[PDB]
Amino acid sequence: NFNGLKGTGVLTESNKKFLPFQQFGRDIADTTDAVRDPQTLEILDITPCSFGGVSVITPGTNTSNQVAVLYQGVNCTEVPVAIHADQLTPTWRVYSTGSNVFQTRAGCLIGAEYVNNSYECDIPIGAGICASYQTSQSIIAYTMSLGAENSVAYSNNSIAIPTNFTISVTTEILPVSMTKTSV
Amino acid sequence: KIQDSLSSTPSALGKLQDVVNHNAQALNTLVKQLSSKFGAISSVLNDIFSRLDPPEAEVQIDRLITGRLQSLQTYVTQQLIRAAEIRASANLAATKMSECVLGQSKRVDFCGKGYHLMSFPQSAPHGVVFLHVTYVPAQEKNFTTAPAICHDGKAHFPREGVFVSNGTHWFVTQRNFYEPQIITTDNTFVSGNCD
Amino acid sequence: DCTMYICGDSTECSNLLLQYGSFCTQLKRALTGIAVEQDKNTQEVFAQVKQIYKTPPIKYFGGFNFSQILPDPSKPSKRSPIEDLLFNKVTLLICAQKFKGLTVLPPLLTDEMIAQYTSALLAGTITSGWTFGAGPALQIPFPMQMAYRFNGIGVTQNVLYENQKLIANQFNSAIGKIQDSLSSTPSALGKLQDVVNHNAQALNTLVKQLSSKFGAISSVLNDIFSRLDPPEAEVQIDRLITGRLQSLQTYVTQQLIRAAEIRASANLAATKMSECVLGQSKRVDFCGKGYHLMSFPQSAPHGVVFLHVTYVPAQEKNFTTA
Ligand SMILES: *[C@@H]1O[C@H](CO)[C@@H](O[C@@H]2O[C@H](CO)[C@@H](O)[C@H](O)[C@H]2NC(C)=O)[C@H](O)[C@H]1NC(C)=O
Ligand SMILES: *[C@@H]1O[C@H](CO)[C@@H](O[C@@H]2O[C@H](CO)[C@@H](O)[C@H](O)[C@H]2NC(C)=O)[C@H](O)[C@H]1NC(C)=O
Ligand SMILES: *[C@@H]1O[C@H](CO)[C@@H](O[C@@H]2O[C@H](CO)[C@@H](O)[C@H](O)[C@H]2NC(C)=O)[C@H](O)[C@H]1NC(C)=O
Ligand SMILES: *[C@@H]1O[C@H](CO)[C@@H](O)[C@H](O)[C@H]1NC(C)=O
Ligand SMILES: *[C@@H]1O[C@H](CO)[C@@H](O)[C@H](O)[C@H]1NC(C)=O
Ligand SMILES: *[C@@H]1O[C@H](CO)[C@@H](O)[C@H](O)[C@H]1NC(C)=O
Ligand SMILES: *[C@@H]1O[C@H](CO)[C@@H](O)[C@H](O)[C@H]1NC(C)=O
Ligand SMILES: *[C@@H]1O[C@H](CO)[C@@H](O)[C@H](O)[C@H]1NC(C)=O
Ligand SMILES: *[C@@H]1O[C@H](CO)[C@@H](O)[C@H](O)[C@H]1NC(C)=O
């Protein structure tokens, strides 16, 4: 509430130079981001707190009951500020502290362990990660692969010619019309 | 294997499944929205005319008239956009069934992955299912190749084919099936000198 | 998130939006449908093949020069030289201060794997030709995948072998000129600069309306609850609620119309990387102006750049015909 401004945020310092008469501070999006302290003259800063959503990574409910969780845009070094584990159950605090912690540009998911092997994708995660249910009774979050490497041996006098064929039948499906209605 | 595959994987007819699921959800959300309040007293039109004095009541029912009007306007607008992406696919089906079925198409990866032979339309609920019969090469063999050949000071070129060899003899064959032949004038046309 | 945009950290404002009922769910469900589809749009274009073909370790592709397009290991971001500019001319505070309910989800495919698919399409179109898009990828030189691409024109194969080096030098000089022309022209990446500008313009107009009265007395939520008794607040915060909800419906409805023309252009690029790239097209003025030879796909931020090669007849004469 200092300097006559109500709001929430984090009061830290920055490298600015206020004018001798300037008091507030505003940005392009018209929000407060730099407030000068009335009692002591220095440069402060205001940053937003927490935000982001969650995503319940689950397999089919006929195969498991335990689930993972994903924290979008939250650094793992400051999750319990954005988790606020004082108000949360220790069942919910399993996804707050523990050995299974992972960081990526998409977020900081927890409840799943990274595995070094790479194969096909099952559930997308974000920024190049896929999750799958591999047993036992746990969810892994591996790195998505794109396929194998053929590594064709190019040469100036090498030609490959097929000597046999196969006839295949491919099925493709298209909508033509939706249901008519009137009101 | 086609009959077994559609009756096995349950995502064979997913595309058309979402078409009837979206429309069923759209109507269901529209019906449940008239139970809302929109800041008024209640969703029943009868009680407002009973308890409220008449000129004020007219004010409170202005929420319900424009609240349901915004619900129909939102619903109609979604159907206008959704009919555009179906007509973009109805014109794609009318293009495929007039080219893939009633002729042989040379547009790569349009009528089935590979070289296209025929097609077979089948009728599906609110859609169509094609059966793109295609062609796929199987087994490859290495060979040694040359871009031309000259017999008496003048280069020779394939009429239609690629010159290949297997170590000691040179052959001309087709480009998608191995069948060697003997080099004659019917396969070669002369051009220039081989220097 | 509907709740946080319309109302701030106010507990009583959450119940007022709940009275409207089920309006916010449609907004999130529509927006995911776009966000899932955007990750789908990349898969139909760049992922036409599954086996990631390795680039050849040896240069001198028959006499041509592909240094400008094929990736350079000396770079610290594994990209190609022409692609190197394309990531600098296009521009994109910028993404940090928008956190007022909105967010920018990261794409599933990053700039590295997209740069590998492009490096996989390029490595197959050189040593195999059109086969690698119809079955096992065979192998054939590049001074031949060119002579079987003059055969579709009708100019036959005598034009390439004979007088081979000038066509090598004409292609080498043509790829040298395309680097300079992209640098100077103002609108060279015009079609991709305005795409990232329009989304920047759309979000900025959406966030600038949070400080508007909309017919009320002030745009602050918690302060006007204390300056006014309860009946009036309800008889005024409906205006701010119906103001921002109509202002967020306008943002969503613009995106479905805008996503309906990117999908109209993703399918045009999915049918251009599968006919010009994986073959030779005879559709006139489709794969470059004039008679078509081949194409070379290149990536760009939120887009794709095709590099067509065409054949244009030149000096002409007069003759008497029968
Ligand atoms: C070309 O491939 C087909 C299969 O794709 C071969 O057909 C098989 O031939 C073997 C022995 O001749 C049989 O045991 C199999 O039952 C056949 N399969 C089918 C589906 O009929 C065919 O022989 C190959 N031809 C050549 C010349 O190699
Ligand atoms: C390359 O293929 C040719 C044709 O299939 C082979 O030539 C024949 O070889 C058999 C067995 O050696 C002889 O009985 C025929 O008379 C040959 N045909 C002619 C026209 O001469 C040749 O042997 C193959 N080369 C290799 C190294 O396998
Ligand atoms: C392919 O083109 C590149 C780009 O011009 C050539 O690299 C140049 O090589 C010359 C001398 O070899 C140098 O003076 C230039 O500085 C190089 N350019 C760059 C950007 O480094 C390369 O030599 C060409 N290769 C072939 C086979 O033609
Ligand atoms: C329900 O259980 C069945 C039985 O294994 C299996 O298909 C799956 O676990 C569940 N079904 C779906 C559609 O997920
Ligand atoms: C999270 O914070 C650590 C240090 O606290 C930092 O090294 C890391 O880069 C951060 N993650 C980001 C910015 O994604
Ligand atoms: C497994 O993955 C972790 C995470 O990067 C890595 O530090 C570790 O070296 C990997 N293990 C092996 C054997 O490569
Ligand atoms: C490349 O082509 C030339 C053309 O005659 C040939 O001499 C050379 O052996 C070829 N390179 C390889 C590795 O075969
Ligand atoms: C023969 O063909 C295979 C492709 O199946 C290739 O890997 C191999 O290098 C080829 N060998 C020669 C000697 O051309
Ligand atoms: C060919 O056409 C006429 C011949 O009568 C003449 O203008 C000239 O020779 C030629 N015109 C051209 C090349 O424009």
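Note that chain C is numbered according to Swiss-Prot, with residues 737-828, 849-1078 shown in order.
How was it done? The header gives electron microscopy, 3.6 Å.
The backbone N, Cα and C atoms fix where each Cβ goes, and this holds for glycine too.
Swiss-Prot lists C:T859 to N among its natural variants, and the accompanying note reads: In strain: Lambda/C.37. According to its DSSP assignment, C:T859 (variant position) is coil. Here the Cβ of C:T859 (variant position) has 15 other Cβ atoms within 10 Å, regardless of which shown protein chain they belong to.
According to DSSP, C:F888 (variant position) sits within a helical segment. Per Swiss-Prot, natural variant C:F888 to L is noted as: In strain: Eta/B.1.525.
Natural variation at this site is recorded by Swiss-Prot as C:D950 to N, annotated: In strain: Delta/B.1.617.2, Mu/B.1.621. In this chain, none of the residues that are 6 or more apart from C:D950 (variant position) has a CB less than 8 Å from its CB.
Listed in Swiss-Prot as a natural variant, C:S982 to A is described as follows: In strain: Alpha/B.1.1.7. Summarising the environment of C:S982 (variant position), the number of other Cβ atoms within 10 Å of its Cβ, over all protein chains shown, is 7.
Look at C:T1027 (variant position): DSSP puts it in coil. All protein chains considered, the CB of C:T1027 (variant position) has 18 other CB atoms within 10 Å. According to Swiss-Prot, the natural variant C:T1027 to I carries the annotation: In strain: Gamma/P.1.
What Swiss-Prot says about the natural variant C:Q1071 to H is this: In strain: Kappa/B.1.617.1. Taking a C-beta cut-off of under 8 Å and a sequence gap of six or more, C:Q1071 (variant position) has no contacts in its own chain.
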What number of additional C-beta atoms lies within 10 angstroms of the C-beta atom of C:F888 (variant position)? 24
For C:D950 (variant position), name the DSSP secondary structure in the helix/strand/coil scheme. helix
Variant positions (C:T859, C:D950, C:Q1071) in Cβ proximity to chain A, threshold under 8 Å: C:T859
What's the CA-CA gap between C:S982 (variant position) and C:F888 (variant position) in angstrom, rounded? 71
Going by Cβ pairs closer than 8 Å, show me which of the variant positions C:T859, C:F888, C:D950, C:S982, C:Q1071 neighbour chain B. none
